[PDB]
Amino acid sequence: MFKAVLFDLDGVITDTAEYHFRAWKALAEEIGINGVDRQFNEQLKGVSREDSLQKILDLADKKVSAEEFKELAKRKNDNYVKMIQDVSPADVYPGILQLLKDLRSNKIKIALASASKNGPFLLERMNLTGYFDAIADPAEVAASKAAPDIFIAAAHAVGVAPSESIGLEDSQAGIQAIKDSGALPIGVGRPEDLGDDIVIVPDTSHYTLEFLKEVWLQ
Ligand SMILES: O=P(O)(O)OC[C@H]1O[C@@H](O)[C@H](O)[C@@H](O)[C@@H]1O
Ligand SMILES: [Mg+2]
Ligand code: NA
């Protein structure tokens, strides 16, 4: 049986991928870059703050100063942080709280493998911190998603090998990171976005312990 579940946060535990998108789109348009639509944003999900800004700047081959780059990232974060202040336990996606309780009851470790430095704050907002055995610090890894490092770190933080873990993800970059870690990915979203080569569920209510067990078996 699998021994750990490695959770992405944004777009898996709650609808904060929507808020990252809105904040990045607003920032892009302030600097005159209009290509950040929902389709392009699939390339941004799971990606670090700095890599997200760089991918946006790459759209118009746009060149800002180092000072401007830092200020733009800060501006986006300040906006995002304001948008999430009213997140509450009511915003936890369907099925997720039950899954956490069921994993815990079955002595399966629970780790966060989010690229977001706002992850710990969001778990507190949602009253979820006590369910997590570990949070992998996205600033500590040498390589961010789509590199596997954060998933490897999350597994190791709970004393489990990635090969004994399931990873839950809503993003292309994160699914790739799970694949390259050795853990088993189960995506949530559209195969059109996430691929036709791994198990994908249409919504988080499908993330039941019972379903995870069967995926593991097969
Ligand atoms: O800017 P933060 O909060 O550190 O988040 C970093 C990244 O965190 C990931 O969880 C999100 O999918 C990305 O959209 C985001 O860019
Ligand atoms: Mg995500
Ligand atoms: Na406008």
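Determination method: X-ray crystallography, 1.0 Å.
A Cβ is built for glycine as well, from the same backbone N, Cα and C atoms used for every other residue.
Per Swiss-Prot, Mg(2+) binding site is recorded for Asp8, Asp10, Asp170. For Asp8, the entry in Swiss-Prot reads active site, nucleophile, with the evidence type a curator's inference. Taken from Swiss-Prot, the feature beta-D-glucose 6-phosphate binding site applies to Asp10, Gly46, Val47, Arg49, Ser116, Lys117, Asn118, supported by experimental evidence. Among the features that Swiss-Prot reports, active site, proton donor/acceptor is placed at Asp10, with the record citing a curator's inference. Recorded in Swiss-Prot as a mutagenesis result, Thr16 to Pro carries the remark: 500-fold reduction in the rate constant for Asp-8 phosphorylation by beta-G1,6bisP. 6,700-fold reduction in the apparent rate constant for cycling of the phosphorylated enzyme to convert beta-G1P to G6P. 13-fold increase in the estimated rate constant for phosphoryl transfer from the phospho-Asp8 to water. Here the residue is the original one, while Swiss-Prot reports the published mutagenesis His20 to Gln with the comment 8-fold reduction in the conversion of beta-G1P to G6P in the presence of beta-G1,6bisP. Annotation of the mutagenesis experiment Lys45 to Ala in Swiss-Prot: 20'000-fold decrease in catalytic efficiency. A mutagenesis experiment is reported in Swiss-Prot for this position, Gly46 to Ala, and the note states: 1'000'000-fold decrease in catalytic efficiency. Quoted from Swiss-Prot, the note attached to the mutagenesis of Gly46 to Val states: 10'000-fold decrease in catalytic efficiency. One entry in Swiss-Prot concerns the mutagenesis experiment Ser52 to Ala. Its note says: Wild-type activity.
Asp10 (Mg(2+) binding site) carries a strand DSSP state (E or B). Less than 8 angstroms from the CB of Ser116 (beta-D-glucose 6-phosphate binding site) sit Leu9, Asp10, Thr16, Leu122, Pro138, each of them six or more residues away in the same chain.
Cβ neighbours of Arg49 (beta-D-glucose 6-phosphate binding site) (same chain, under 8 Å, six or more residues apart in sequence): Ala73, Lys76, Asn77, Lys117. The distance from the Cα of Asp170 (Mg(2+) binding site) to the Cα of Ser52 (mutagenesis position) comes to 16 Å. Proximity of the recorded positions (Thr16, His20, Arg49, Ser52, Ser116, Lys117) to ligand 2: a Cβ under 6 Å from the molecule is found for none of them. Looking only at other Cβ atoms within 10 Å, the busiest spot among the binding-site residues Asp8, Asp10, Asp170 turns out to be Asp8. In terms of Cα spacing, the recorded positions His20, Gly46, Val47, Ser52 that come within 10 Å of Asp8 (Mg(2+) binding site) are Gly46.
A 10 Å cutoff on Cβ-Cβ distances gives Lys45 (mutagenesis position) a total of 25 other Cβ atoms nearby, all chains included.
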